[PDB]
Amino acid sequence: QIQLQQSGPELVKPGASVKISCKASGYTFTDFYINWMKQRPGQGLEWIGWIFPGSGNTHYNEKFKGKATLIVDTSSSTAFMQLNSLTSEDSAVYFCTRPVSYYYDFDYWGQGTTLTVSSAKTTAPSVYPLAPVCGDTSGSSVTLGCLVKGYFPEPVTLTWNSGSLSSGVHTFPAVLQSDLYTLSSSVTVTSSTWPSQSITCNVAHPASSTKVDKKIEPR
Amino acid sequence: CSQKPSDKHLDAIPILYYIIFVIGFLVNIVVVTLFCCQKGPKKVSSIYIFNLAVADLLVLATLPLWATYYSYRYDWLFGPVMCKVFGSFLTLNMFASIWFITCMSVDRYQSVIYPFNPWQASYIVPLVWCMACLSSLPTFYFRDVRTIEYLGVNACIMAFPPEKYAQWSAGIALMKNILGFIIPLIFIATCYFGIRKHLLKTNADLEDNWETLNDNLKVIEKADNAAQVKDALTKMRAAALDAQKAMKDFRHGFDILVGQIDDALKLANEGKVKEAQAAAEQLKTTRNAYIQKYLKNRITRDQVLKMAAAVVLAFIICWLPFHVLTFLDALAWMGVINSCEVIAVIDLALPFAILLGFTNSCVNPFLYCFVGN
Amino acid sequence: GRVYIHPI
Amino acid sequence: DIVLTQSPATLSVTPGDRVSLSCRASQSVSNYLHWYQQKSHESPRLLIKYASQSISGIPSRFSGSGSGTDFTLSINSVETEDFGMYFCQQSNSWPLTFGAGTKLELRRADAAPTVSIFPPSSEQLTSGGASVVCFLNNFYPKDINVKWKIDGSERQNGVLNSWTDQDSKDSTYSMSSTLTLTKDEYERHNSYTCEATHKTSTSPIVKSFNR
């Protein structure tokens, strides 16, 4: 099949430049128009420009021209989008995509290079148990929690009992705040089980090589 | 000969002069209160519209007076000193109403060559009115009430010395043609011939190119061979190389369009029809972005031209009839025309051809003010 | 023989 | 630039119902309009091209319509899979322009939230910090408002919250809310309250604790 592989998430700091990649495989590279998009988690896309590799000839959207180039390597069969003077406003996803065509069955997207801008450097999390303040005698359900705080960059995966806790679990997404991510997770369990059955939130932040557990103990 | 111009035929003209009066009035009272209420301030183009719309409103002032003369089968009611006045005063405004159109059209031409305060309006505005009088003294002099030979009626007529009536009544009729039509139109028409000349230079005719682009795409879109696809594109390239020659960035739109045809030519020299096809599928979005630009600019060049035309039509449509019959009336006075089927109809027509000259007074307000608001 | 009859 | 105005933004379908999605145009775009689907922020799937032209792979139940200035995407029977974003794109003239998009989400009888509250851990307290968490779990519709209180008084600053996107299993929403205070101020004030505004109760849903 035709495929577009984009270089995976860069860690970037305000004002610095970037060079997001787009390996093109399946089709002969020098023959097809290649676009570049932008997207913000909750919004619709925004077109940046096209380039034709067989020439190198380009055009861009006005908004992006000031702060976005495009460049092509023939031999390697890879496309680049060089951005600069980056700030919180370029905190978005980016796709190289062969556009829709009448005479072809399909259009062909990348898979999205996630770009975050923030001054902070690699920073281990700080896991904190969340046991019910007051141990009320709930008839059927008791909810415990875990709180992974003040870390950078993404991702971090939180489990319960090293995987065996998919029943009643809600991991809430990461949230940037003064250049650090916070994250949480619930878990409802029968009053019969806990605390007799030990329950542990298993955090892991691979950028800091970090792995942590907290058994969620009462008060 | 000397005809009985009175018939059942001129029964119309009393009431039209009223329509022209009341319609020509409201319309021209508006034009005055626009400039009268807020003024230019110091606006040269709007100062000429005034003196015109004023002169127009003085022409149109007297029409219920002349509505009698045609109602009473050429029996003038107002006695021989009143006949001299309104006769001269009519010719005065006519000649002024026309000579301000002369100015307006020369102003509008300069408005187009040098698009950028009133000063010379001090000469041009008086100088017109002044000559409109100096041109109207011959009329004041010879105008008079005479019991007319045939009708048995006391008529308001250009009474020259009987001895050479033919001579005077002709040369006078020629001086209308020259001073009221032949010269004013040299000024008015060659102005149109300046806008046409400077909205062809200040521009390019790229539709000769645009058709090629639009033609050779529908070829590519339903092509069978690589031959045709290479053909279409080699024409679409030359189209864009000229179009390129022709602030605005419009020139980059043709940098992009070359650099989309060259790439698709490159595909078509390989023998890739579907690739070349989909390559010109993108062209269309370049062309569509830039065809659309071209049409908004050419509609601004369009409304300019259509109004510079409507000015010279309104003129010719109202003041050619009167000035032809005057040239025949005049040729007959010299003795070049004899047949009295003609002279019957010249003096049965001039009534209407005249009323038209006054319709122009009713019309200039629509041409010169009402357009734009 | 005639005259100029019309308003102009 | 050619603005592309999608309407509406939200729309509560039921697996079985046909649905129409309005995508109007500030100027003429001809038939050069394309629809899209996107679920988890990932590369979007081309559903329909040139307004009504069918795509190989896409199921029949998707059909496009309109032309020039006003286009619509008639899904002839929505199923569970069909939820997510839908984006319309003009291919007419640079710059290419997208709709702000129409989010499709499942309909269901309403659900008042399950409100848990948590204090700071002993772990976080020696750290030199103190974060009060409160979970609003398994509610519908999406509409919910959160308000923290410290001894009756309201508290806005040092608060940042996260929302789940509609669940797959029950199709409920869930919300979390972290009140992050300096430990200094935390163990000056005694009471801590989590006030929640949902379309079930007229007067809100609340949890509290007192060290």
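Heads up, residue numbers simply count up from 1 along the chain you see.
According to its header, the structure was obtained by X-ray crystallography, 3.4 Å.
Backbone N, Cα and C atoms are what each Cβ position is placed from, and that goes for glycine too.
Close to B:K176 (angiotensin II binding site) in the fold, though at least 6 residues off in sequence, lie B:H323, B:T326, each with a CB less than 8 Å from its CB. B:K176 (angiotensin II binding site) falls within a helical segment according to DSSP. Taken from Swiss-Prot, the feature angiotensin II binding site applies to B:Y69, B:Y70, B:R143, B:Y165, B:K176, B:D329, B:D347.
Under its mutagenesis annotations, Swiss-Prot gives B:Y70 to A (Swiss-Prot position 104) the following note: Abolished angiotensin II-binding. B:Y70 (mutagenesis position) counts 22 other C-beta atoms within 10 Å of its own C-beta, drawing on all protein chains shown.
Sequence-distant neighbours of B:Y74 (mutagenesis position): residues of the same chain at least 6 apart with a C-beta under 8 Å from its C-beta are B:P5, B:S6, B:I148, B:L151, B:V153, B:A155, B:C156. Quoted from Swiss-Prot, the note attached to the mutagenesis of B:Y74 to A (Swiss-Prot position 108) states: Abolished angiotensin II-binding.
The annotation that Swiss-Prot gives for the mutagenesis experiment B:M94 to L (Swiss-Prot position 128) reads: Does not affect angiotensin II-binding. For B:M94 (mutagenesis position), applying a Cβ distance below 8 Å and a minimum sequence separation of six or more within one chain yields B:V59, B:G180, B:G357.
Where Swiss-Prot documents B:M94 to A (Swiss-Prot position 128) as a mutagenesis experiment, the accompanying text is: Abolished angiotensin II-binding.
Experimental mutagenesis is annotated in Swiss-Prot for B:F322 to H (Swiss-Prot position 272), with the remark: Does not affect angiotensin II-binding. Under the DSSP three-state reduction, B:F322 (mutagenesis position) is assigned to helix. Sequence-distant neighbours of B:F322 (mutagenesis position) (same chain, 6+ apart, CB under 8 A from its CB) are B:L350, B:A353, B:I354, B:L356, B:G357.
The subset of recorded positions B:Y74, B:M94, B:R143, B:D347 lying near chain C, with Cβ atoms under 8 Å apart, consists of B:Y74, B:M94, B:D347. For the angiotensin II site, whose annotated binding residues are B:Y69, B:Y70, B:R143, B:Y165, B:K176, B:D329, B:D347, the maximal Cα to Cα separation is 23 Å. Take the CB of B:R143 (angiotensin II binding site) and look out to 10 A: across all protein chains shown you find 23 other CB atoms. A sphere of 10 angstroms centred on the C-beta of B:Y165 (angiotensin II binding site) encloses 18 other C-beta atoms. As deposited, the model skips 14 residues from B:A246 to B:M247; the distance between those two Cα positions rounds to 14 Å.
In the deposited model, 5 residues between B:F116 and B:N117 are missing, and the Cα-Cα distance across the gap is 9 Å. B:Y165 (angiotensin II binding site) sits 23 Å from B:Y70 (mutagenesis position), taking the CA atoms of both as reference points. Applying an 8 A CB threshold to same-chain residues 6+ apart, the list for B:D347 (angiotensin II binding site) reads B:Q3, B:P5, B:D329.
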